[PDB]
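Engineer: Dumping the structure here so I can ask a few things about it.
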Amino acid sequence: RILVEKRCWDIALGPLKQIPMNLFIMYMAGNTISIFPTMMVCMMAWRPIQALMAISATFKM
Amino acid sequence: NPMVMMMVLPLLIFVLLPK
Amino acid sequence: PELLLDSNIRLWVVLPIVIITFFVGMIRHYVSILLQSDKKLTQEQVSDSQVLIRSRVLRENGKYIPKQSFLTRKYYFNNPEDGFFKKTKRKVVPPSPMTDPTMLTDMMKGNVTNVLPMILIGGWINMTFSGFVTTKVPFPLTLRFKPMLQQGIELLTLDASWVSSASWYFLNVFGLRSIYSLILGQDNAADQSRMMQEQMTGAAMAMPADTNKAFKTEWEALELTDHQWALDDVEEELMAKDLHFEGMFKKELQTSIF
Amino acid sequence: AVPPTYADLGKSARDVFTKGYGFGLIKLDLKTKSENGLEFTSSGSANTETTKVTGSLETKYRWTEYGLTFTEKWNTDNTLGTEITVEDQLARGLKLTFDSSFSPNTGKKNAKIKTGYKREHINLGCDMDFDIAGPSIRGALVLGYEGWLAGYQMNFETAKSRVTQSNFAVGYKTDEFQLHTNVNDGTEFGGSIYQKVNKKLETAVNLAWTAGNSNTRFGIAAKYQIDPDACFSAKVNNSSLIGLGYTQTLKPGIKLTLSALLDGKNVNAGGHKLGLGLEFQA
Amino acid sequence: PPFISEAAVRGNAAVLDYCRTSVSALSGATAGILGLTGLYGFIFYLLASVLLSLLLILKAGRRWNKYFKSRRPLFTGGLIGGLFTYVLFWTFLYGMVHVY
Amino acid sequence: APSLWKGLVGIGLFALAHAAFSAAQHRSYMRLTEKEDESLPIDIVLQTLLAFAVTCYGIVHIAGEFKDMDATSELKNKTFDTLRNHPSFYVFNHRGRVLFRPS
């Protein structure tokens, strides 16, 4: 159970480390209002929300 | 044009077939 | 409601654009079906796949099986003297994924860069009609979207509700996204946005990238699993009632013999 | 077989001069390879002297089903670029390249067609540039037999006049000795030599001469890898320019490069140009 | 409940989504024909979705346990994409009639 | 029964289109007259809602499948006699063949 707990402790750390690269690409988009940066930002927060909609199942798992 | 040039490759490929 | 428009601009812009995007999506779906090519499958890989399926089925359905035969299966798979997975070894390809790099790659790859081809179509459509007003959106909008929304009309007093043909077609793309599947089915590949992205059920489900490593992983997974004979509980049916066999026996009279 | 092309001819010496140091600029590149065919590259260049931020997202689609390659790039000045490459479609060594550039914010379009024929010892290439200013046609043909190689490049423009730009490049390329002399319209005279003593020692010498003002400039560069992960680069110019670079692999994919260009004198006038580089590969 | 067939579940989900998208498409046309404000339009869309869900529950009625294991997908399902396709047909006939 | 539902859906759609045309004519008249910020008649609005509710009733009835969840019920009638024969292995050696050979 120790190595299983170690694997389960690290899979839940991936979303936290997925923030800095999104920060880098957001700083990369700049402040130019255009279709591409707007669409990049629109799905940037959609993924955490869509992963937040089913936290109960993975929490039970 | 970005679109006219993306059709010229299929046009040439389809022209080279009967030839 | 203001800006009285002509009746000739609605019959020459709206309907053409709608039909254009509809048939573009349909053509993309049909061409995607046409371009699909089969992948060669070698007999050894096929056998590896079938052995994997057999072991996975043993893992899933192992309760309704005799204990003696279950242990015989598990020994045949493990077999410390010879071992089927231990001896049988094929060629190995040098890998490259790494823990931190792949953990990051899971997000880096994504589907971020799949919008550009639709932007090209929108740019061509907007290039065709320079100064045009297609429709207005009832939803109130902020003035910071007007540059992206209008993009060709020199008006600073006008509201951002009145949209151009570019955003009209852009919203038309996702409007029929769930409508395309209505006529085709659950598995639809007419998405105009994801043009280059391959969306399919997937030829050759089984992908043994490293046959030996998968063999070892299944070898340890089959060693971990226990045995619990779900047949040993037969007393639940013992004290019960039999009324469903009275059930359609009534409804089995009504049908005659052809 | 497959003789070197004009651009690749001598590219070893320039790459030795080019790769290794980026002082005055900050290098930040991330490359990612997927399982099926997807390639993603995100590179970011940062300048401390001019305080400028530059970058390009490059997406590569390698399709071996028909030999098609789809490339899409995006810069920071709202410039969009697409590229289609087709190789070995119906001929033996024919390569067709289509590059298009369009801007969504403003309106600007540019077109480029590349064509390449590769054979046993004959190399043909034709680039047609389509722009509002004026279409241009540029042709490069390379011929060699065993080690003796010579290439010819010509540039022609229909907009102005009968303008023709001539290029004659003659070289000797072998296993460890690579010499190449480039001549531009009998005006520019460049000579590059590059050699490798061992699997760790690399030396390169560059010479430049002109017939107009008789300007001569020479520079020497040395590249030596101490270990498979540690490498060192040094370059010295004709007048006083010295540059030192050092590269080391820190994590199994992570690599750190440091570059320093020194221009110092003895009359109380000196300057340092430093640069850091870091890349990730997955 | 011990053994479940994926084909029947897939068919049930497909049928559910098909009716959800068709009702949403018609709800868009009705709102575009009438013409309202954003708040009222969104409220009307929600009301139409609730009515569709109630009719869908009424369709099953008894022996629903065999058909659907739970009721969460029946209530909350296809609410965003359905709204995405409903907004299109709302403004499609809105400006076609009024503006034009 | 399905044909009746399809016809009802079509009739409702036609009524909805007619209501749309009536509303368009009303707005075209309104644009003629200055001011007069009035709403469309409630009768045609109610007809529109009636056409909307009728078309949403058959749209659910047209596609009703609702297959059984349990996997045992479809094989509850199937007999082992049919399963015994397989389409892969078929031996063409039977007395019926020589009995039907003359005729």
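Chain C is numbered as in Swiss-Prot, which gives 4-261 for the residues shown.
Cβ atoms here come from the backbone N, Cα and C positions, even for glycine.
For the mutagenesis experiment C:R31 to A or E, the note given by Swiss-Prot reads: No effect on EMC assembly but decreased membrane insertion of hydrophobic transmembrane helices-containing proteins by the EMC. Under its mutagenesis annotations, Swiss-Prot gives C:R31 to K the following note: No effect on EMC assembly and no effect on membrane insertion of hydrophobic transmembrane helices-containing proteins by the EMC. Under its mutagenesis entries, Swiss-Prot includes C:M101 to S with the note: No effect on EMC assembly but decreased membrane insertion of hydrophobic transmembrane helices-containing proteins by the EMC; when associated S-106, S-110 and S-111. For the published mutagenesis C:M106 to S, Swiss-Prot gives the following note: No effect on EMC assembly but decreased membrane insertion of hydrophobic transmembrane helices-containing proteins by the EMC; when associated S-101, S-110 and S-111. For the mutagenesis experiment C:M110 to S, the note given by Swiss-Prot reads: No effect on EMC assembly but decreased membrane insertion of hydrophobic transmembrane helices-containing proteins by the EMC; when associated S-101, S-106 and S-111. Here the residue is the original one, but Swiss-Prot notes a mutagenesis experiment at this spot, C:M111 to S: No effect on EMC assembly but decreased membrane insertion of hydrophobic transmembrane helices-containing proteins by the EMC; when associated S-101, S-106 and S-110. Experimental mutagenesis is annotated in Swiss-Prot for C:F173 to A, with the remark: No effect on EMC assembly and no effect on membrane insertion of hydrophobic transmembrane helices-containing proteins by the EMC. Looking at Swiss-Prot, the entry for mutagenesis of C:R180 to A or E says: No effect on EMC assembly but decreased membrane insertion of hydrophobic transmembrane helices-containing proteins by the EMC.
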Engineer: Near chain D: which of the mutagenesis positions C:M106, C:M111, C:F173 have their Cβ closer than 8 Å to one of its Cβ atoms?
Structural biologist: C:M111
Engineer: Identify, in sequence order, the mutagenesis positions in C:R31, C:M101, C:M110, C:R180 that approach chain A with a C-beta to C-beta distance under 8 Å; the answer is 'none' if none do.
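Structural biologist: Only C:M110 pass the 8 Å Cβ test.
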Engineer: Cα-Cα separation of C:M106 (mutagenesis position) and C:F173 (mutagenesis position), in Å?
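Structural biologist: The Cα atom of C:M106 (mutagenesis position) is 34 Å away from the Cα atom of C:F173 (mutagenesis position).
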Engineer: Out of C:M101, C:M106, C:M111, which has the highest number of nearby Cβ atoms, where nearby means within 10 Å of its Cβ, if these are the mutagenesis positions?
Structural biologist: C:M111
Engineer: In angstrom units, rounded to an integer, how far apart are the Cα atoms of C:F173 (mutagenesis position) and C:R180 (mutagenesis position)?
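Structural biologist: So the alpha carbons of C:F173 (mutagenesis position) and C:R180 (mutagenesis position) sit roughly 12 Å from each other.
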Engineer: Round to the nearest Å and give the CA-to-CA distance linking C:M111 (mutagenesis position) with C:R180 (mutagenesis position).
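Structural biologist: Checking the Cα atoms of C:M111 (mutagenesis position) and C:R180 (mutagenesis position) gives a distance of 26 Å.
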Engineer: Hey, how far is C:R31 (mutagenesis position) from C:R180 (mutagenesis position), Cα to Cα, in Å?
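Structural biologist: With distance taken Cα to Cα, C:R180 (mutagenesis position) is 13 Å from C:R31 (mutagenesis position).
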Engineer: Using a 10 Å radius around its CB, how many other CB atoms surround C:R31 (mutagenesis position)?
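Structural biologist: The Cβ of C:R31 (mutagenesis position) has 17 Cβ neighbours within 10 Å.
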Engineer: Around C:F173 (mutagenesis position), how many other C-beta atoms are within 10 angstroms of its C-beta?
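Structural biologist: So the Cβ neighbour count for C:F173 (mutagenesis position) comes to 24.
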Engineer: Take the mutagenesis positions C:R31, C:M106, C:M111, C:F173, C:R180 and keep those with a Cβ under 8 Å from any chain E Cβ; what remains?
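Structural biologist: Listed mutagenesis positions meeting the cut-off: C:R180.
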Engineer: Distance between C:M101 (mutagenesis position) and C:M110 (mutagenesis position) at the Cα atoms, whole Å?
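Structural biologist: On Cα coordinates alone, these residues lie 14 Å apart.
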